[PDB]
Amino acid sequence: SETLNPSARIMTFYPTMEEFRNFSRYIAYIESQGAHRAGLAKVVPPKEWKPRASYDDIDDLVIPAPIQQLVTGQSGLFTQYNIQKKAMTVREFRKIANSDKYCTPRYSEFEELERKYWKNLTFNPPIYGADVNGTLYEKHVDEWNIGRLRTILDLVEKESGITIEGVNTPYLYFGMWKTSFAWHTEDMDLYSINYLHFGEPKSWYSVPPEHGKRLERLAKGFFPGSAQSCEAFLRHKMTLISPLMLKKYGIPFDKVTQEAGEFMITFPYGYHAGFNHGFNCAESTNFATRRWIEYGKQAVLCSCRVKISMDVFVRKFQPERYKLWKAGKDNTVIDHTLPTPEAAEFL
Ligand SMILES: COc1ccc2c(c1)CCC[C@H]2CNc1cnccc1C(=O)O
Ligand code: NI
Ligand SMILES: [Zn+2]
């Protein structure tokens, strides 16, 4: 029942060109409709819109640090170690991805591929061209430009000039079959934007922010070692947990598949994971709304090694609370079901 509640299930949205042109306000729109409570939403951009003319001219693009994803575990509980490989071009990455050893296996519908994924993730370790600095948007595209979204996350750079690779700048991800991202919320529990430029699909699991603590508790239970060492160990982005285990332990979750040309928005304190079906290319970065600031103040951070100083955000957007907050006496409690204040117009 908390399991099935559609107020917390993954929504898809199909904006007009008109509504698509204003990024930050469409985000408030989708929150006005409950998008946020799943932790993950799909936005299908209008059909005419193309961020780039052709993807035929990137064969020579360098993937500086491809990673080979070794996974270890059994009984739905795994740990992924990314081993660094020599630099290769996109062309050489495509070659390995499409070969007999690494290609997508044969399958009828998504559930079969899903079973193949969870059965074989420890075998035949694929290479993921992850975290490449760069963007495939053409210089001139003013709608949903992952390299320049212009949200209030940019306040750190206005005031200091300081950027953080991947959070304030764009990353590309060249996937092949079975390459994975572990269970995680974003750095500083930010929002994220992920756009599949081309190729085979990317499937995603998301846990609703209102139930995120349950996933932490499950993860503590089955990795107490990792949890002694570091209260926020999910932030290492190394832990995979199967849908069967989530179901079994009462963690509500939902699933969706992202196809070429679609955007996925992850929301504050939204745990997600997933894998690629086959050769593909996705771009992402982080962003913020006014709602994020409290998530930023309260984010439980890695206690054993990325950190945004919230002072500037509280100063600008929460001026009266600032002194009370620096005192350590600001016990604002987050309601994860609430839309951002920018949504108020859509009522
Ligand atoms: C520090 O350890 C890390 C950090 C980052 C990663 C990995 C390991 C595994 C490869 C994927 C990337 C993260 N990839 C994603 C994160 N969130 C949403 C989607 C993706 C994706 O891979 O498409
Ligand atoms: Ni993510
Ligand atoms: Zn840690």
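Using Swiss-Prot numbers, chain A covers 5-309, 313-354, in order.
The deposited model was determined using X-ray crystallography, 2.5 Å.
Including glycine, each Cβ sits where the backbone N, Cα and C put it.
Marked as domain 'JmjN' by Swiss-Prot on the basis of sequence analysis: 14-56. Long-range neighbours of the domain 'JmjN' (14-56) within the same chain, counting only residues 6 or more positions beyond its ends whose Cβ lies under 8 Å from a Cβ of the stretch, are 140-142, 145-149, 153-155, 195, 199, 201, 208, 210-214, 216, 258-260, 262, 265-276, 293, 295, 343-344, 346-347, 349-350, 352-354.
Neighbours of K206 (2-oxoglutarate binding site), defined as other CB atoms within 10 A of its CB across all chains, total 25. Taken from Swiss-Prot, the feature 2-oxoglutarate binding site applies to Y132, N198, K206, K241.
Cβ neighbour count for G133 (mutagenesis position) (all protein chains, 10 Å cutoff from its Cβ): 28. Under DSSP, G133 (mutagenesis position) is assigned to a strand (E or B) in the three-state scheme. Here the residue is the original one, but Swiss-Prot notes a mutagenesis experiment at this spot, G133 to A: Abolishes histone demethylase activity; when associated with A-138.
According to Swiss-Prot, the experimentally introduced change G138 to A is described as follows: Abolishes histone demethylase activity; when associated with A-138. Contacts of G138 (mutagenesis position) defined by a Cβ separation under 8 A and a same-chain sequence distance of 6+ are given as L65, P174, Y175, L176, in order along the sequence.
Within the same chain, no residue at least 6 positions away in sequence has its Cβ under 8 Å from that of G165 (mutagenesis position). Look at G165 (mutagenesis position): DSSP puts it in coil. For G165 to A, Swiss-Prot lists a mutagenesis experiment annotated as follows: Abolishes histone demethylase activity; when associated with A-165.
One mutagenesis experiment catalogued in Swiss-Prot, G170 to A, is accompanied by this note: Abolishes histone demethylase activity; when associated with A-165. Secondary structure at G170 (mutagenesis position), taken from DSSP and collapsed to helix, strand or coil, is coil.
In sequence order, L238, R239, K241, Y275, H276, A277 constitute the residues six or more apart from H188 (mutagenesis position) in its chain with CB-CB distances below 8 Å. In Swiss-Prot, the entry for mutagenesis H188 to A states: Abolishes histone demethylase activity without affecting ability to bind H4K20me2. The structure shown retains the original residue.
All protein chains considered, the CB of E190 (Fe cation binding site) has 24 other CB atoms within 10 Å. If you look up Swiss-Prot, you'll see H188, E190, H276 marked as Fe cation binding site, on the strength of experimental evidence.
The Zn(2+) binding site annotation in Swiss-Prot covers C234, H240, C306, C308. With a 10 A radius on its CB, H240 (Zn(2+) binding site) counts 17 other CB atoms from all the protein chains.
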* **Straight-line CA separation, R309 and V313, 3 intervening residues not modelled, Å** => 9
* Asked: Using DSSP, what's the helix, strand and coil tally for the domain 'JmjN' (14-56)?
  -> 18 helix, 6 strand, 19 coil
* Asked: Within 8 Å of the Cβ centre of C234, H240, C306, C308, which other residues of the chain have their Cβ, at the recorded Zn(2+) site?
  -> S233, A236, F237, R239, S307, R309
* Checking the binding-site residues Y132, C234, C306, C308: which ones have Cβ within under 6 Å of ligand 3? -> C234, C306, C308
